[PDB]
Amino acid sequence: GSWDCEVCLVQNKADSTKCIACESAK
Amino acid sequence: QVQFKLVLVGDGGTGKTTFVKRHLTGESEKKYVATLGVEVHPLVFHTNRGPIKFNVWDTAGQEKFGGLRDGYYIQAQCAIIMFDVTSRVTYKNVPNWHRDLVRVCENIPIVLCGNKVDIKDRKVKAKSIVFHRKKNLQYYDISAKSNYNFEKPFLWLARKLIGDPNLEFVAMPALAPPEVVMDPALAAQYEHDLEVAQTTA
Ligand SMILES: Nc1nc2c(ncn2[C@@H]2O[C@H](COP(=O)(O)OP(=O)(O)O)[C@@H](O)[C@H]2O)c(=O)[nH]1
Ligand SMILES: [Mg+2]
Ligand SMILES: [Zn+2]
């Protein structure tokens, strides 16, 4: 499912492979 | 866990970093985001309905050279726009910050903060602070260096986001001790001046 970025803490979709904000990988 | 991305914007030198760093755990547990050159401070506040965490995005000074990148703003759920009550140009630029913000974020709750009110020779006074009224925003005087009104913007935002007008903070977060004294009389006067200004015009 959705995943919280461990770099910037933004909530991302399941589809998202990288953070919509900071580009960090899942 | 309830958490919200909060973007903190305003002209360089207005006291954004000084403001966010008052929150001691927020500073000890901050996370650097190398790609955007941002530090995210997780600021927990304890409310009558449990903890709320504001993940505050503070720049690394890039605002001095132009607008912030889309990635800075993205997924923001709330914001504080800061200006310096000693620098009129910082207030003149508030509408610009608001524009750049709403361009990316739309709907979100926003508090306007006039910082550095501990400084006697104040230039931007209550009667001149109008932008919030024009745009349905909440305004607070603050002084990052003295912790004056530190919790106010967060509490207003929490009430708005949670949809509970009776939300309270059970206690203040642990803050760095005041580096300057905010004269209680001065604070009283400024609070009155804002009241008078609010009922005016
Ligand atoms: N007197 C006073 N000075 C402040 C306050 N907040 C910040 N400053 C000073 O303003 C300057 C810029 O602060 P800074 O946090 O770096 O502002 P930023 O560029 O917006 O992040 C520094 O010299 C701070 O010490 C305040 O509440 N009162
Ligand atoms: Mg800064
Ligand atoms: Zn991220």
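Numbers in chain B track Swiss-Prot; the residues on display, in order, are 8-208.
The way this entry was determined, per its header, is X-ray crystallography, 1.8 Å.
Using N, Cα and C of the backbone, Cβ positions are placed for all residues, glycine too.
The GTP binding site annotation in Swiss-Prot covers B:18-25, B:36-42, B:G68, B:122-125, B:150-152, and the record cites experimental evidence as its basis. A coil conformation is recorded for B:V124 (GTP binding site) in the three-state DSSP classification, outside any helix or strand.
According to Swiss-Prot, the mutagenesis experiment B:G19 to V carries the annotation: Blocks DNA replication; when associated with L-69. B:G19 (mutagenesis position) counts 14 other C-beta atoms within 10 Å of its own C-beta, drawing on all protein chains shown.
Under the three-state DSSP scheme, B:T24 (mutagenesis position) falls in the helix class. Its Cβ placed at the centre, B:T24 (mutagenesis position) has 17 other Cβ atoms within 10 Å. Swiss-Prot lists B:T24 to N among its mutagenesis entries, and the accompanying note reads: Has low binding affinity for GTP and GDP. Decreases nuclear import of proteins and RNA. Stabilizes the interaction with RCC1. No effect on nuclear location during interphase. Loss of activity in triggering microtubule assembly at mitotic chromosomes.
Quoted from Swiss-Prot, the note attached to the mutagenesis of B:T24 to L states: Has low binding affinity for GTP and GDP. Almost completely abolishes interaction with BIRC5.
Quoted from Swiss-Prot, the note on mutagenesis experiment B:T25 to A is: Minor effect on the interaction with the alpha phosphate group of bound GTP. Using a 10 Å radius centred on the Cβ of B:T25 (mutagenesis position) and all shown protein chains, the other Cβ atoms total 17.
Long-range neighbours of B:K37 (mutagenesis position) (same chain, six or more residues apart, CB within less than 8 Å of its CB): B:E46, B:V47, B:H48, B:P49. Looking at Swiss-Prot, you'll find the mutagenesis B:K37 to Q noted as follows: Mimics acetylation; enhances the nuclear export of RELA/p65.
While the structure shown retains the original residue, Swiss-Prot records the mutagenesis experiment B:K37 to R with this note: Decreased acetylation.
Swiss-Prot gives this note for the published mutagenesis B:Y39 to A: Abolishes steric hindrance that traps the essential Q-69 in an unreactive position, and causes slow GTP hydrolysis in wild-type. Loss of one hydrogen bond with the gamma phosphate group of bound GTP. The Cβ of B:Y39 (mutagenesis position) lies under 8 Å from the Cβ of B:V45, B:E46, each on the same chain and at least six residues away in sequence. A strand conformation is recorded for B:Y39 (mutagenesis position) in the three-state DSSP classification.
Cβ environment of B:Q69 (mutagenesis position): B:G44, B:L75 lie under 8 Å away, each six or more residues apart in the same chain. When secondary structure is read from DSSP and collapsed to three states, B:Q69 (mutagenesis position) falls in the helix class. Under the heading of mutagenesis, Swiss-Prot lists B:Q69 to N and annotates it as follows: Unable to hydrolyze GTP. Increases binding to BIRC5 and promotes exaggerated spindle formation.
Every protein chain considered, the tally of other Cβ atoms within 10 Å of the Cβ of B:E70 (mutagenesis position) stands at 20. In Swiss-Prot, the entry for mutagenesis B:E70 to A states: Strongly decreases the relase of bound GDP. The structure shown retains the original residue.
According to DSSP, B:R76 (mutagenesis position) sits in a coil region rather than a helix or strand. Taking Cβ-Cβ distances under 8 Å and a sequence separation of 6 or more, the neighbours of B:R76 (mutagenesis position) in its chain are B:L43. Listed in Swiss-Prot as a mutagenesis experiment, B:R76 to E is described as follows: Probable loss of interaction with NUTF2. Loss of transport to the nucleus.
For the mutagenesis result B:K134 to R, the note given in Swiss-Prot is Loss of normal mitotic chromosome segregation and formation of sister chromatid bridges. A C-beta separation below 8 Å, combined with a sequence spacing of at least six in one chain, links B:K134 (mutagenesis position) to B:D200, B:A204, B:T207.
Quoted from Swiss-Prot, the note on mutagenesis experiment B:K134 to Q is: Loss of normal mitotic chromosome segregation and defective mitotic spindle orientation. Mapped onto three states, the DSSP output places B:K134 (mutagenesis position) in helix.
Distances between the Cα of B:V124 (GTP binding site) and those of the mutagenesis positions B:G19, B:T24, B:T25, B:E70 are shortest for B:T25.
If you compare Cα positions, B:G19 (mutagenesis position) sits closest to B:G68 out of the binding-site residues B:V40, B:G68, B:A151. Proximity to chain A (Cβ-Cβ distance under 8 Å) holds for the following recorded positions out of B:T24, B:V40, B:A151: B:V40.
Listed in sequence order, the residues of the same chain lying 6 or more apart from B:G68 (GTP binding site) and placing their CB within less than 8 Å of its CB are B:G19. Candidate binding-site residues: B:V40, B:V124, B:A151. Fewest other C-beta atoms within 10 angstroms, B:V40.
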